Amino acid sequence: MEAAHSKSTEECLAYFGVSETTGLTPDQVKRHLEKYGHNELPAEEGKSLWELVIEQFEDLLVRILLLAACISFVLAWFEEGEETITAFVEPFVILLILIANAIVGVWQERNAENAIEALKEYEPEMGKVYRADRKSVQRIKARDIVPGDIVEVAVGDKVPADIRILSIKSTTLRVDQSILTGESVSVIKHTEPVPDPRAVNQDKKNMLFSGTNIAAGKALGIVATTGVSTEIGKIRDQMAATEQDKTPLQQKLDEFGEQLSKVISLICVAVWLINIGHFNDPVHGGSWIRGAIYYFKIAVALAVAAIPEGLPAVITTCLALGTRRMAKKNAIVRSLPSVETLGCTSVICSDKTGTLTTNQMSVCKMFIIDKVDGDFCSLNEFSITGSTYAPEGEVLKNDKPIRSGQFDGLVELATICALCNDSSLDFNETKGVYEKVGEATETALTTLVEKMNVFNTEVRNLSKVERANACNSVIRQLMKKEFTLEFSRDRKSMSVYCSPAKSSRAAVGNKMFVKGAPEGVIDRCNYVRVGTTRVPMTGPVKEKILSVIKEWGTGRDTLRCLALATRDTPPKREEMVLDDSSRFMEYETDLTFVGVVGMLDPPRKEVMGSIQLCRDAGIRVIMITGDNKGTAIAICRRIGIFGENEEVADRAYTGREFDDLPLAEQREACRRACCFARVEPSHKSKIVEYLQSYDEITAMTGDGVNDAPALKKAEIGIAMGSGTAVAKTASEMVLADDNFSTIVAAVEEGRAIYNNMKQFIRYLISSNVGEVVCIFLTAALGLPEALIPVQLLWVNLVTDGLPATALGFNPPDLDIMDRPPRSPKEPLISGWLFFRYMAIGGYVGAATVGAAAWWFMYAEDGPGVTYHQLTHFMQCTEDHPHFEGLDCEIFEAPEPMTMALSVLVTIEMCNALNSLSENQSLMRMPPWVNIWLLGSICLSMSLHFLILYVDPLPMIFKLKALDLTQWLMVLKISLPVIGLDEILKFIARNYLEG
Ligand SMILES: C/C=C(/C)C(=O)O[C@H]1C(C)=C2[C@H]([C@@H]1OC(=O)CCCCCCC)[C@@](C)(OC(C)=O)C[C@H](OC(=O)CCC)[C@@]1(O)[C@H]2OC(=O)[C@@]1(C)O
Ligand code: ALF
Ligand SMILES: [K+]
Ligand SMILES: [Mg+2]
C-alpha cells in the first residue's frame, strides 16, 4: 500500500478492507504473506572461501606468470640426465610466489563484517497484532506481519514494519527516528493526513518506520509495507547495490598490466620473425624440437623479466605499516588500499549530528527578569559553557564566571529544570563518560542544573557516578513531586505539582512548575517573577520577552528555547482530574513567568580548526544532515563552513529544494553548496555520486544508520568511534577517538605514503624495463642468455625488494598539506620521466648483456674471444670444425651470467639511490637522508654475496664468484648509472621544466 502518509486513516482501512477493532483474518494473512512475502530483509552473504581463491588468479599478470610457471614446469620436467634436481626450482619459485600472494590476498578480504547484518539488528524478533480470530493482542514473529495488519506499538518497542498510525492511545506518541534522520529527538506523531506527495520522512508525522523505536506512548496503526519495501529496506538495498571501485592506484596498476601483456606479446612475435631466417635454413642439426625449447625459454624469461613479482609484497608491507601508524593516531583502517585513496581526497562530505557536533544537547544561554518598570523590562542573561552531558562547565555573566545561587530567579529556574523533568544523567563506568537517561532536551536541563549548583553543594569529592545527579538530588530534598501533567500537543507544555518537603523552612504552599514552547506558556502567564517578588504581565513586557526568545530561536543562535514558569497558587489536588489531558491547559493558567533556557547540539571543539586545515590542503567540506536547515546553516557558521554574515541562498538546500533543481543544476549545486539539510539517506549517496561524477575523490564521514549508503558510495567512508555499528561496518576507516582532526592527520599520512609508494613503484617497474631489454638484446643477436628466470626472480623479489621497501620510508616533504590534492588520473610515469626510464632501461640491458660479452671475449678467463662465433654458439655442436680451441659447453659458463647479474644488481642499487628524489641530485639530497635505504642496500648486497659464496646456492642460481678484477669491471660498468641519472635530473631541473 503506497502513499499511506497522504491517505486518511479511513482510506487506509478501506484500502485493505479491515476494521481497526478486528484486523485481518488468518486466511487474509496467509494470502498477504504469499503476495507480499515475509516482513524481513534478505541477508547479503556470498563469497565462499573457494571463490576468494579463484579471484586471486584472475589478474592478468598473475595468469601470465602462472602460464610461464607451467611452461617452465613442462620444460624443467622433460630434461636430460644432467641435473634434474635443481631444474624445478624455477617453476616452484614462480608457483610459490603466486601461491604466497594469493593466500595473503584471501586473508585480506576474509575478515569483513556485513553492514547489512548489523542493519538487521534494527529488526525486532516479535511484533504485536490484532487479527480477527482473537480479541486480545497477539504477540507474533515480526517476519509474519503483513500489509494490512492492525499493529500495536508501545514504549521501548522497535517498530516492526512501515505503518500508518490510526489511533494514539496515550497522550502523545514519541518516536526516535534517528535511523532515518540521525536525530534522536522525539518526534511527536499525530494521525491526520500529510497531503504533500513528496513528504520526506521528517514530514511524515503520521507514519511509523520499521526499525525506529518508541520513546513513549502507545498507538495502533495499520501496516502499509513490509520487507524491502520500507524505508529501512531502501537503506538495505542501497548498501547491497554498493559496490567498492578499484582505487586510482589499482586502476593504474591494472592498465600497466594490460599494456605489459601487449608489450610481452609483440616482443614474442619479434623473436619469432627475427628467427624466420633460421626457419627454412636451420641446418637440420637441429631444428626438430630444439626450437620449441629455445623459443619457449625466451618466453618464460620475457615474462619473468617484465613483471615486478616483488611489488605486491612491497605494497602490502607498506600499507600494513601505514595502517599501524594510523592506528597510533587513532584512525583504525579496515581497508588497506584506502590508505592511499584518503590522500587524494578532494571533498569531505560530513554528517552533522554526532560527527561535526557532540550529539549532546546543551543549554548555552538562559535568562531571568531583573526588573520591571511598568512598561520597560530588564532581562538578566547568562551563558553556560560545556558541550557534553558531563556536568562540566560554568555559568557566565558578560563572559565571567558567576555563582548562580547569587540570583533568586536562577534558583527558581534550576528548581523548575530539576523537577519538571522525566530524564536524568548517568555515569557509564564501562565507557568512562556521562550519558543521558531519557530525552536529550530534558537531560540538557539536568546537566544545566548540575552546572548551576545553585545551593553551592560540595561536589568536588564525589565519584563521577555520584556526581551525575548530585545538584538535582539536593533540589529533590526541598520539594516533593506529587504528580506530573504530561506534555500534550494542544498546549505544548508540561508541568509538575510539588509540595515543600517536610521541615523545609524555605517555602510554603504547593506549586506547579511549568516548561514548554514559549508562546503558549507566556500567553498563560499573568505575572512575571523578579527575584522573589512578582508583578503583573503587561503587553509591553510580554512583547519584549517574546522578541528576545524569538531572536534566540533564529539567526546565528537558532537555539531550541523553553519558557519556564510557576503557578503560585495551584488548584487544590482534589479539584484536578488527572486522567484527562484535555484539562491540563486550564490547570496551567494564571502562571508566573520565571525564565527561558536555550539549547543546541554543539560543534565538537576541534572541528572548526580541522576544516580550515582541510581548506589549506584544497579539500572542500560539505555538511549533509537529516536535521533542519536553520540548525544546519547555524552550525555551518559556527564551524566556519560559512562566514558569520555570508549569504547562503544558493549554498544551502533541503533535500527537497535540491530535488526541485533540474538534473543539470543538481550536479552544479553539489560543486557550489556546502550545506544540505532535512535529507533522506538516499540524498547523501546521491550527493556523493554527483561529486564523483566530476571525478573527485570523495570521502563521507558520519555515525548513523542513515549515513550508511553514502558511507558505502564514497571512495572513503569514515565512521565515528562512538557511532552506530552500521556506519562503522559500512566504512573504510573509524575515528576511534571521535576526533575530526584525525581525518586531517589521516589525509596527510595518505599523501606521505603515496609519495613514497610511487618511488618504489617507479624503482621496481623501471628495473623490469632494463631486464626485458636484456632478454631481448640477448636473443635478437643470438647470444647465450645473459640472465635466467631464477636470477631475475631473486632480484625482483629480494635484491630490489628490500630497497623498494626502504624507499617506502623516505622522509616526507614538509609542504605536503599545503598542496592541493593530486589528480586521481595522474600517471605514475610520463613525459620526461618516461624517456628517462627508457634511457636507464637501455643502459641496463646493454650493460648486462655487455658484461657477459666482455667475459666471453676481453676477459682473461677467457675462453675466449670469438666474435662471430658467440652469436652462433648453438652451432658448436654440429659445425664444430669452426669452434676450435674451446669446449662445446663454455657457452653455458656461470661467469658470464654472474658478471651480468652483478652488473644488474649494482645498477639496481645505484638506481635505488637515484629513486630517493625524483629531481634532486644526491649532492643536494644525499643517501643518508633515508638511513634504512643504506641499510637495505647493504643487506641486498650481502645477500648477493651469500648466493655467490655459499653452496649449493651458486649451483641453483648458476653463478660463480668473481675476483677483484672482474668486480673492478662490474663497478666501471655499473656506477656510471648514477652519473647518467644525475645529468638527466640536472636537465629536468633546469632547462626542461625549471
Ligand atoms: C616493465 C617492463 C617493460 C618491458 C614494459 O613492458 O613496460 C612498458 C609498459 C607496460 C609501460 C611503460 C613500458 O614501456 C616501455 O618503456 C617499453 C620498454 C620495453 C619494450 C621493448 C624492449 C626490449 C613504462 C613502465 O615505462 C617507462 C617507465 O618508460 C611506463 C608506464 O608505467 C607506469 O606508469 C607504471 C604504472 C603502475 C606505462 O607506460 C606502462 O604502460 C602504461 O600503461 C603505463 C602508464 O603504466
Ligand atoms: F547526524 Al545526521 F544527517 F544523520 F546530521
Ligand atoms: K566506501
Ligand atoms: Mg549523525
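The first residue you see is number 1, and the count goes up from there.
So how was this one determined? The header says X-ray crystallography, 2.2 Å.
Each Cβ is built from the backbone N, Cα and C atoms, and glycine gets one as well.
These features come from Swiss-Prot:
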ACT_SITE  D351  active site, 4-aspartylphosphate intermediate
BINDING   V304, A305, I307, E309, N796, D800  Ca(2+) 1 binding site
BINDING   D351, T353, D703  Mg(2+) binding site
BINDING   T353, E442, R489, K515, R560, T625, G626, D627, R678, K684, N706  ATP binding site
MUTAGEN   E309 to Q  No loss of calcium binding. Strongly decreased rate of phosphorylation of the active site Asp residue. Interferes with conformation changes that are essential for ATP-dependent Ca(2+)transport
MUTAGEN   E309 to A  Interferes with conformation changes that are essential for ATP-dependent Ca(2+) transport
MUTAGEN   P789 to L  Almost complete loss of Ca(2+) transport activity because of reduced Ca(2+) affinity
MUTAGEN   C876 to A  Loss of ATP-dependent Ca(2+)transport
MUTAGEN   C888 to A  Loss of ATP-dependent Ca(2+)transport
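Structure coloured by features recorded in Swiss-Prot.
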{"residue": "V304", "record": "Ca(2+) 1 binding site", "DSSP class": "helix"}
{"residue": "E309", "record": "mutagenesis position", "DSSP class": "coil"}
{"residue": "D351", "record": "active site, 4-aspartylphosphate intermediate", "DSSP class": "coil"}
{"residue": "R560", "record": "ATP binding site", "DSSP class": "strand"}
{"residue": "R678", "record": "ATP binding site", "DSSP class": "coil"}
{"residue": "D800", "record": "Ca(2+) 1 binding site", "DSSP class": "coil"}
{"residue": "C888", "record": "mutagenesis position", "DSSP class": "coil"}
Are any of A305, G626, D703, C888 (the recorded positions) within 10 Å of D351 (active site, 4-aspartylphosphate intermediate) when you go C-alpha to C-alpha, and if so which?
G626, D703
Return the members of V304, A305, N706, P789, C888 (the recorded positions) with CB less than 6 angstroms from at least one atom of ligand 2, or none.
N706
If you count, for each of the binding-site residues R489, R560, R678, the other Cβ atoms lying within 10 Å of its Cβ, which residue has the minimum?
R489
Sort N706 (ATP binding site) into helix, strand or coil using the DSSP assignment.
helix
Name the one residue among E309, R489, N796, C876 whose Cα is closest in three-dimensional space to that of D703 (Mg(2+) binding site); these are the recorded positions.
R489
Should we count any of the recorded positions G626, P789, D800, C876 as near ligand 4, judged by a CB under 6 A from one of its atoms, and which?
none
Rounded inter-Cα distance in Å - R678 (ATP binding site), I307 (Ca(2+) 1 binding site):
52
Taking the centroid of the Cβ atoms of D351, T353, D703 (Mg(2+) site), which other same-chain residues have Cβ within 8 Å of it?
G182, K352, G354, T355, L356, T357, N359, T625, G702, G704, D707, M720, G723
When DSSP states are folded down to helix, strand and coil, where does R489 (ATP binding site) land?
coil
Filter the recorded positions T353, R560, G626, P789, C876, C888 down to those whose C-alpha lies within 10 angstroms of the C-alpha of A305 (Ca(2+) 1 binding site); answer none if the list is empty.
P789
Out of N706, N796, which has the highest number of nearby Cβ atoms, where nearby means within 10 Å of its Cβ, if these are the binding-site residues?
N706
Could you check the recorded positions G626, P789 and say which one's CB has the most other CB atoms within 10 Å?
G626
Fewest other Cβ within 10 angstroms of its own Cβ, chosen from the binding-site residues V304, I307:
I307
What is the separation, in Å, between the Cα atoms of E309 (mutagenesis position) and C876 (mutagenesis position)?
35
What other residues of the same chain, not counting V304, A305, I307, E309, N796, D800, have a CB atom within 8 A of the CB centroid of the Ca(2+) 1 site?
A306, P308, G310, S767, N768, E771, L792, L793, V795, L797
Using C-alpha positions only, work out which of the recorded positions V304, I307, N796, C888 is nearest to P789 (mutagenesis position).
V304
Under 8 Å between C-beta atoms and at least six apart in sequence, can you list the same-chain neighbours of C876 (mutagenesis position), or say none if there are none?
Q869, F883, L886, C888, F891
